[PDB]
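Peer 1: This is the structure I want to talk about, given as structure tokens.
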Amino acid sequence: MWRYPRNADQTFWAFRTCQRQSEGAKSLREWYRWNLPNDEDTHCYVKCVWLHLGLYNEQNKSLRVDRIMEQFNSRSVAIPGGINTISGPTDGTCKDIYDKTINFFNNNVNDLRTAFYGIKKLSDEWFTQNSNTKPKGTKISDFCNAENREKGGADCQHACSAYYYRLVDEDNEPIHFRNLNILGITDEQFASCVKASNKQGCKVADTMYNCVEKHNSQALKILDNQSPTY
Ligand SMILES: COCCOCCOCCOc1ccc(C(C)(C)CC(C)(C)C)cc1
């Protein structure tokens, strides 16, 4: 189950993963400077980030406004105006989620960057002060191979790696919406790994890891190679 607020590693992972899933987009460079143009790839990039931050409720097709407000409160940022526009059900499309949130973004850019660690100084400070989280510039394998982290406190083999690959969350529950298609893992294959993982504790992590690797032996290697900055 997802934890709130989101930390600077968790927000960074959401931005970077969604950028990789749209890496051929015309507007990629604009996203890097916190500009979100009105085009289809940007619409779906925005939906992806809301989802990967844990702030899109797939059951009711609505933003988790309670958790968005919690992010601001926990970061000591004033709640912005225009929350009504971002609230309520969408029709599920990227276009609708973009249209509901673009003015909220445009009208609060720097407060949003503060709340979601989108400023280099604030992110750097979080990472320096949270040394038990994988640092920027360090591979998942190298970080998780240290301090016996892969044991997960117990007898596991991939407890840390499965978390940083976002196969499981902090509760060792599978992340159901993870998209590994470009790595050669279809939605059906990933779903089968989720289903295979009544397991308990870090054994969920190990089962996810071993199942993904069985489907494609390079998929997790590619994530590890991408992992210094995701
Ligand atoms: C090389 O590293 C570049 C990393 O860039 C990370 C920053 O990402 C660019 C900004 O993209 C977004 C994506 C979504 C959003 C939304 C609209 C979802 C708002 C948010 C993040 C405050 C919830 C805002 C900016």
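Count begins at 1; order follows the chain as displayed.
Header lists the method as X-ray crystallography, 1.8 Å.
The backbone N, Cα and C atoms fix where each Cβ goes, and this holds for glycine too.
Okay, so Swiss-Prot annotates it like this:
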BINDING   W31, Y45, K136  thromboxane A2 binding site
BINDING   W34, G118, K136  leukotriene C4 binding site
VARIANT   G82 to D (Swiss-Prot position 100)  In population from Kenya
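Help me picture these features in the structure, burial and contacts included.
Peer 2: Sequence-distant neighbours of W31 (thromboxane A2 binding site) (same chain, 6+ apart, CB under 8 A from its CB) are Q19, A25, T42, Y45.
Mapped onto three states, the DSSP output places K136 (thromboxane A2 binding site) in coil. Around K136 (thromboxane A2 binding site), the same-chain residues at least 6 positions away in sequence with a Cβ under 8 Å from its Cβ are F12, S123, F127, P228, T229.
Counting every protein chain shown, the number of other Cβ atoms lying within 10 Å of the Cβ of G82 (variant position) is 14.
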Peer 1: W31, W34, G82, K136: which of these recorded positions put a Cβ within less than 6 Å of any ligand 1 atom?
Peer 2: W31, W34
Peer 1: Just report the maximum Cα pair distance in Å for the recorded leukotriene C4 binders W34, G118, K136, no decimals.
Peer 2: 20
Peer 1: Which Cβ among the binding-site residues (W34, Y45) has the fewest C-beta neighbours inside 10 Å?
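Peer 2: Comparing Cβ neighbours within 10 Å for the binding-site residues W34, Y45, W34 has the fewest.
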